[PDB]
Amino acid sequence: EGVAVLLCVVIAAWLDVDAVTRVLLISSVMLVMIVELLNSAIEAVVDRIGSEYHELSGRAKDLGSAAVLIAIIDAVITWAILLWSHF
Amino acid sequence: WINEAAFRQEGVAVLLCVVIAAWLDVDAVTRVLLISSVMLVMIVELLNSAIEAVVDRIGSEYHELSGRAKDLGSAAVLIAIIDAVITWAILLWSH
Amino acid sequence: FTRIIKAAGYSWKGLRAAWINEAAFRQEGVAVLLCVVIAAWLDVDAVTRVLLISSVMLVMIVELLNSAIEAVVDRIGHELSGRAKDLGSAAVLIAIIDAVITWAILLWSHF
Ligand SMILES: CCCCCCC/C=C\CCCCCC(=O)OC[C@@H](O)CO
Ligand SMILES: CCCCCCC/C=C\CCCCCC(=O)OC[C@@H](O)CO
Ligand SMILES: CCCCCCC/C=C\CCCCCC(=O)OC[C@H](O)CO
Ligand SMILES: CCCCCCC/C=C\CCCCCC(=O)OC[C@H](O)CO
Ligand SMILES: CCCCCCC/C=C\CCCCCC(=O)OC[C@H](O)CO
Ligand SMILES: CCCCCCC/C=C\CCCCCC(=O)OC[C@H](O)CO
Ligand SMILES: CCCCCCC/C=C\CCCCCC(=O)OC[C@H](O)CO
Ligand SMILES: CCCCCCC/C=C\CCCCCC(=O)OC[C@H](O)CO
Ligand SMILES: CCCCCCC/C=C\CCCCCC(=O)OC[C@H](O)CO
Ligand code: NA
């Protein structure tokens, strides 16, 4: 999950884009990492309370995962738009 | 996750902004900023709701830190909304 | 609009407690505000201005979400307790490091 970031930075570097584009390409990937980290923290808290299933436990994890999904969608859109424009 | 509640209004506001941003005659960089700033609001709202779910999971008995966690989560949503408004204002002010 | 009113109120409570309770949060708040004001007065294009502002504001957003998580953990009273705080703090640090780099990249180009 950490190799994805490095690969993206390398691509952003290997690409001949201006500083602004490079910042957006990289920051969009960093945001995904941030959100995953926050989602995992919440999952850790849920599991801390106990292993017994609960409606609100699943809810918390679903909300967290949805946030990761939105961040990934935001990253894909970003890379699609800037590379379409670059080329 | 459960798009059948108050995530409706939040989510259509976001969705509508993405659609508007998709149609605007702006450069690529601007379009990305318009879309991601509203996208961030959705992300932060989702994380905020998740925290609220964990708090409610623990129980109904009130605790100072329970209210604090929820208050902190809301403040984050507020900052994200202010960031989106500022973004759209700065970028669109030319139009 | 009554929902937004109550939500605005929780928010102010959140900012207020964060501020009152830790100097580190207050000093971080000063830093962000100083960066927004500088960004607001720099001779840069609209796009660059937004990146300068949204990077340090993301820092504030992540700081608050992480603090929310700390509050939940502390509320419960713990290997996963430590793990939750660890994952949360990493998130804060990524946000901060990204803001600093973003500011260094952009200002080096415009200066
Ligand atoms: C009840 C009214 C709701 C209105 C929703 C908000 C509408 C905001 C902006 C509408 C203008 C859409 C953008 C049109 C435009 O810029 O065209 C792009 C350009 O390619 C035209 O050739
Ligand atoms: C953890 C450190 C936080 C520091 C927060 C306060 C410093 C933030 C940014 C410092 C760089 C901006 C200073 C350069 C500057 O202001 O140039 C002004 C420009 O208009 C001159 O023509
Ligand atoms: C021209 C090819 C460009 C290749 C790089 C495009 C990458 C765009 C978005 C990646 C953002 C996601 C970061 C990695 C991640 O955590 O997602 C993994 C998911 O399982 C699927 O992406
Ligand atoms: C999700 C399925 C539909 C496929 C669309 C995904 C492509 C990613 C973002 C599309 C939203 C922006 C469309 C507007 C547009 O003109 O994009 C091109 C940019 O202006 C230049 O790169
Ligand atoms: C100089 C910048 C001016 C921009 C300020 C625009 C702010 C407009 C509306 C702020 C949002 C109103 C409160 C909404 C809110 O409280 O968020 C919801 C809760 O935080 C969680 O649901
Ligand atoms: C002329 C540009 C200035 C106007 C800004 C246009 C709108 C830009 C960003 C709005 C994004 C916020 C939508 C989400 C939202 O409002 O949720 C509110 C909920 O009630 C909060 O819990
Ligand atoms: C639609 C009402 C928006 C309510 C919030 C207003 C306060 C927030 C931002 C004010 C924007 C001030 C003008 C920005 C502007 O002119 O951008 C131009 C670029 O900075 C060019 O470098
Ligand atoms: C448009 C820029 C907004 C950037 C975010 C502002 C920085 C975040 C928090 C600091 C501002 C919150 C106010 C602090 C506060 O409530 O003070 C309470 C009193 O000092 C206690 O009596
Ligand atoms: C006491 C701290 C208050 C913090 C200030 C928050 C203000 C946030 C955003 C202000 C909007 C930025 C204005 C940008 C601007 O003036 O553009 C002017 C351009 O030069 C016009 O082309
Ligand atoms: Na931001």
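Numbering, chain B: per Swiss-Prot, residues 26-120 in sequence.
Header entry for method reads X-ray crystallography, 2.6 Å.
Quick reminder: no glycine exception, Cβ is built from N, Cα and C everywhere.
Here the residue is the original one, but Swiss-Prot notes a mutagenesis experiment at this spot, B:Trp26 to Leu: 23% of wild-type activity. 41% of wild-type activity; when associated with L-19. Its Cβ taken as reference, B:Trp26 (mutagenesis position) is surrounded by 20 other Cβ atoms within 10 Å in the chains shown.
Residues or ranges marked as divalent metal cation binding site in Swiss-Prot (evidence: experimental evidence): B:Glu29, B:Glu77. DSSP assigns B:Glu77 (mutagenesis position) to a helix in the three-state reduction.
A mutagenesis experiment is reported in Swiss-Prot for this position, B:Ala31 to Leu, and the note states: 93% decrease in activity. Neighbours of B:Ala31 (mutagenesis position), defined as other CB atoms within 10 A of its CB across all chains, total 11. Taken residue by residue with DSSP, B:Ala31 (mutagenesis position) is part of neither helix nor strand, so it is coil.
For the mutagenesis result B:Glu70 to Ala, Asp or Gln, the note given in Swiss-Prot is Loss of activity. Under the DSSP three-state reduction, B:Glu70 (mutagenesis position) is assigned to helix.
One mutagenesis experiment catalogued in Swiss-Prot, B:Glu70 to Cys, is accompanied by this note: 50% of wild-type specific activity.
Per Swiss-Prot, active site, proton acceptor is recorded for B:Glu70. Residues near B:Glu70 (mutagenesis position) in space but far in sequence (CB under 8 A, at least 6 apart, same chain), listed by position: B:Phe32, B:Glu35, B:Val102, B:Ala105.
One entry in Swiss-Prot concerns the mutagenesis experiment B:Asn73 to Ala, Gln or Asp. Its note says: Loss of activity. Listed in sequence order, the residues of the same chain lying 6 or more apart from B:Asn73 (mutagenesis position) and placing their CB within less than 8 Å of its CB are B:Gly98, B:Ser99, B:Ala101, B:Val102.
Among the mutagenesis entries in Swiss-Prot is B:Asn73 to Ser, noted as: 51% of wild-type specific activity. Inactivates wild-type subunits; when associated with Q-15.
Quoted from Swiss-Prot, the note attached to the mutagenesis of B:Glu77 to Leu states: 51% of wild-type specific activity.
Where Swiss-Prot documents B:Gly84 to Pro as a mutagenesis experiment, the accompanying text is: Loss of activity. Around B:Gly84 (mutagenesis position), no same-chain residue at least 6 positions away in sequence has a Cβ under 8 Å from its Cβ. In the three-state DSSP reading, B:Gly84 (mutagenesis position) counts as coil.
Taking the Cβ of B:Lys95 (mutagenesis position) as reference, residues of its chain lying under 8 Å away and at least six apart in sequence are, in sequence order, B:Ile76, B:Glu77, B:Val80. DSSP assigns B:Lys95 (mutagenesis position) to a helix in the three-state reduction. According to Swiss-Prot, the experimentally introduced change B:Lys95 to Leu is described as follows: 54% of wild-type specific activity.
For the mutagenesis experiment B:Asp96 to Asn, the note given by Swiss-Prot reads: 27% of wild-type specific activity. Inactivates wild-type subunits. Almost no change in activity. Taking a C-beta cut-off of under 8 angstroms and a sequence separation of 6 or more, B:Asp96 (mutagenesis position) has no same-chain neighbours.
Listed in Swiss-Prot is the mutagenesis experiment B:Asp96 to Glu, annotated as follows: 76% decrease in activity.
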Least Cβ-crowded entry, counting other Cβ within 10 Å, from the recorded positions listed as B:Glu29, B:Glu77: B:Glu29
Cross-chain proximity of recorded positions to A (CB under 8 Å), evaluated over B:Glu29, B:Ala31, B:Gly84, B:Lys95, B:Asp96: none
Proximal to chain C - mutagenesis positions among B:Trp26, B:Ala31, B:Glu77, B:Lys95, B:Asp96, CB under 8 Å: B:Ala31, B:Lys95, B:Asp96
